[PDB]
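A.B. asks: Sharing a structure, written as structure tokens. Questions coming.
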Amino acid sequence: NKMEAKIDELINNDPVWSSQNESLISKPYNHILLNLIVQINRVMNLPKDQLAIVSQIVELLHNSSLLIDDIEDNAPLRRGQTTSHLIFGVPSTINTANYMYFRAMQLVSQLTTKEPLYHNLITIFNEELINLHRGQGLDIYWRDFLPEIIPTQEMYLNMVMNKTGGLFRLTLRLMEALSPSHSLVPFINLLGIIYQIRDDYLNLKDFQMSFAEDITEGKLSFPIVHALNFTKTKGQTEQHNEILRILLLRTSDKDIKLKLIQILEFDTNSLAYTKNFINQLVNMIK
Amino acid sequence: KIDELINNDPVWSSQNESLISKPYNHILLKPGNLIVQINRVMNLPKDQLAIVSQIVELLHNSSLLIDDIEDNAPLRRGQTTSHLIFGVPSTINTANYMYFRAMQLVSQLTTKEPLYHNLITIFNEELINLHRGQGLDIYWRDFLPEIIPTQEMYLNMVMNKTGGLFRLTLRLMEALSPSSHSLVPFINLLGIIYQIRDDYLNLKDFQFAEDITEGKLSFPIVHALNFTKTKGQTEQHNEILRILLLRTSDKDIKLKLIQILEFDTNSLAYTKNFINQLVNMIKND
Ligand SMILES: CCCCCCCCC(O)(P(=O)(O)O)P(=O)(O)O
Ligand SMILES: CCCCCCCCC(O)(P(=O)(O)O)P(=O)(O)O
Ligand SMILES: [Mg+2]
Ligand SMILES: [Mg+2]
Ligand SMILES: [Mg+2]
Ligand SMILES: [Mg+2]
Ligand SMILES: [Mg+2]
Ligand SMILES: [Mg+2]
């Protein structure tokens with residue numbers, strides 16, 4: 001009866017969860033913790049306690065998405081430090097990241113009571129999280145099943161619209177919806193495309209000038225997509241195949257990585273094409 | 001084209017949708033209800049009942065895709081696990097994607113905003129509970145031997161972990177029911193019985209016992225370590241810890257652990273009996 005009584009207590013109450021338990025499971029997230037919203041707000045003009053919550057939400061989603069992305073990308077370093085999954089393990093990191101996505105979601109109701117507005121906010125959250133995963137899904141798929149699919153520039157841009165555009169739009173849309181009041185989404189869409197291609201570009205260019213981890217990862221980056229379609233079109237069979245073989249080695253060898261970068265530089269002219277593309281895009285936004 | 005591109009919703013084809021769905025479709029191939037029966041009392045319209053079932057189906061299967069990665073499991077329902085076929089990266093992303101697909105189905109449940117908020121909050125709260133309990137199960141396993149849970153700590157972990165999906169299904173139906181106590185306590189007790197039975201059987205069916213290989217603080221193991229600790233049985237206690245920490249696939253070593261659980265701590269019988277008393281709480285109500 002003494003036991004049957006503890007069981008009765010147990011099942012008749014909400015699950016027990018201590019502040020100690022919360023700290024233990026939060027380790028991966030606290031480790032990775034170690035200005036766009038402020039800017040955008042100069043136009044949206046949201047009261048400050050709402051702006052603070054939009055900020056917590058975007059911060060939880062961004063950091064959590066990086067913990068998962070680093071496991072998905074086999075990344076050794078993030079923000080200058082060892083990635084959380086190498087310290088705490090893949091199991092804990094995945095579970096904590098996923099836990100934080102749901103804590104982010106919980107914060108959405110601290111933004112308002114107005115049932116019409118609430119439904120819209122939750123839909124924005126749900127929509128863009130679906131987008132982010134669809135984009136991340138193709139990015140990973142192309143990479144891990146190469147050469148099953150060789151994306152074209154159009155396929156890559158559409159992937160970036162889902163992947164990169166997801167948190168940019170989530171941030172912008174939440175803020176527009178909370179604003180006492182045309183949409184800046186097309187501008188944020190462009191801003192995100194620039195950001196991603198620039199990221200892909202400098203990952204190689206910084207290396208060529210002096211880790212180019214995107215090559216080790218085997219990612220179908222913007223310059224890489226140009227190089228593979230360029231080589232196919234121009235009948236450069238051997239170069240097409242060598243770009244593929246190197247990507248598939250998942251190599252950390254610095255000379256093999258530089259070889260691939262110089263093929264992009266001298267053989268396909270993918271680096272110049274990409275630098276030009278980014279310039280044409282910045283010109284458009286300006 | 002850049003102007004077209006940025007002025008429209010992101011493009012996503014059904015072909016793209018099929019690509020990303022492979023890891024999930026894979027776990028769907030191997031079959032394996034309580035819901036239909038309970039509706040005899042909740043009486044949800046058939047269309048809402050289908051949606052609740054689909055929500056629970058997406059969450060359950062996706063959660064198992066993740067659990068198998070976290071547990072380094074080579075087989076699920078007698079078949080190779082999705083992460084060994086499509087890779088860990090795609091499997092995690094697909095599973096997480098389906099969590100959000102499940103979230104989206106919550107809106108097709110009702111138009112009434114008072115109700116809608118309540119359903120999202122139920123969905124949110126139980127996915128939080130699910131992760132809290134899974135995070136504690138994973139923590140004890142991976143930080144062993146830092147913390148050895150007591151039976152009370154284990155049952156609290158189970159209420160969050162296993163109870164999460166059971167309560168989610170039940171609370172969604174109770175919120176949606178057009179009919180006039182709650183079945184939560186019962187579903188909570190069913191969850192506990194379910195978990196302890198999964199832990200008990202993993203070993204008795206051997207007596208593969210993958211739980212040993214995983215190093216999980218299962219119900220029987222929790223009894224064994226707190227038993228050996230309580231009765232100053234130092235060497236037996238450490239031996240249990242040594243085998244769990246080995247992460248062994250060795251049939252002989254595992255049988256050696258089960259043997260200790262059968263004959264020294266008598267944890268298998270302690271567990272079988274615990275289950276019976278839980279079943280008696282219901283079969284005596
Ligand atoms: C569904 C989760 C999506 C998270 C997206 C995180 C992208 C991270 C990178 O932008 P980074 O590793 O250079 O920070 P990516 O290069 O696309 O892996
Ligand atoms: C946050 C997701 C939690 C999902 C928990 C799934 C538990 C699955 C098991 O019940 P199984 O591997 O025996 O099917 P567990 O023994 O606890 O890993
Ligand atoms: Mg990455
Ligand atoms: Mg990535
Ligand atoms: Mg990058
Ligand atoms: Mg498992
Ligand atoms: Mg598990
Ligand atoms: Mg199990």
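These residue numbers are counts, starting from 1, taken along the chain as shown.
The header says X-ray crystallography, 1.9 Å.
Cβ coordinates come from backbone N, Cα and C, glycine included.
According to Swiss-Prot, the Mg(2+) 1 binding site annotation covers A:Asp69, A:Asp73, on the basis of experimental evidence. Annotation comment: Swiss-Prot describes A:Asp69, A:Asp73 as Mg(2+) 2 binding site. According to Swiss-Prot, the mutagenesis experiment A:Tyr101 to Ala (Swiss-Prot position 107) carries the following note: Reduced affinity for isopentenyl diphosphate (IPP). Record note (Swiss-Prot), mutagenesis A:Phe102 to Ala (Swiss-Prot position 108): Reduced affinity for isopentenyl diphosphate (IPP). The unchanged residue is displayed. The mutagenesis experiment A:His133 to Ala (Swiss-Prot position 139) is recorded by Swiss-Prot, whose note states: Reduced affinity for isopentenyl diphosphate (IPP).
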A.B. asks: Applying an 8 Å Cβ threshold (strictly under) against chain B, tell me which of the recorded positions A:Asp69, A:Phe102, A:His133 fall inside, in sequence order.
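C.D. replies: Sorted by position along the sequence, the hits are A:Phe102, A:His133.
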A.B. asks: If I take the Cα of A:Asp69 (Mg(2+) 1 binding site) as reference, which of the mutagenesis positions A:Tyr101, A:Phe102, A:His133 has the closest Cα?
C.D. replies: A:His133
A.B. asks: Does DSSP give A:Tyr101 (mutagenesis position) helix, strand or coil?
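C.D. replies: Looking at the DSSP assignment, A:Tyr101 (mutagenesis position) belongs to a helix.
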A.B. asks: Tell me which of the recorded positions A:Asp73, A:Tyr101, A:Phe102 ends up closest to A:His133 (mutagenesis position) in space, Cα to Cα.
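C.D. replies: Checked the recorded positions A:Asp73, A:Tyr101, A:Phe102; minimum Cα distance to A:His133 (mutagenesis position) goes to A:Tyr101.
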A.B. asks: What's the CA-CA gap between A:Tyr101 (mutagenesis position) and A:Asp73 (Mg(2+) 1 binding site) in angstrom, rounded?
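C.D. replies: So the Cα of A:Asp73 (Mg(2+) 1 binding site) lies 19 Å away from that of A:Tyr101 (mutagenesis position).
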A.B. asks: Just to be sure I understand the contacts, which recorded positions have a Cβ under 6 angstroms from any atom of ligand 4? Candidates are A:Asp69, A:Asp73, A:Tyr101, A:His133.
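C.D. replies: Cβ under 6 Å from ligand 4: A:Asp69, A:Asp73.
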A.B. asks: Quick test of your reading of the structure: among the recorded positions A:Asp69, A:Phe102, A:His133, whose CB sits under 6 A from ligand 1?
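C.D. replies: Cβ < 6 Å from ligand 1, in sequence order: A:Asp69, A:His133.
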A.B. asks: List the Cα distance (Å, whole number) between A:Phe102 (mutagenesis position) and A:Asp73 (Mg(2+) 1 binding site).
C.D. replies: 23
A.B. asks: Far apart in sequence but close in space: which same-chain residues, 6 or more away, have a Cβ under 8 Å from A:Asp73 (Mg(2+) 1 binding site)?
C.D. replies: A:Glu217, A:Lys219
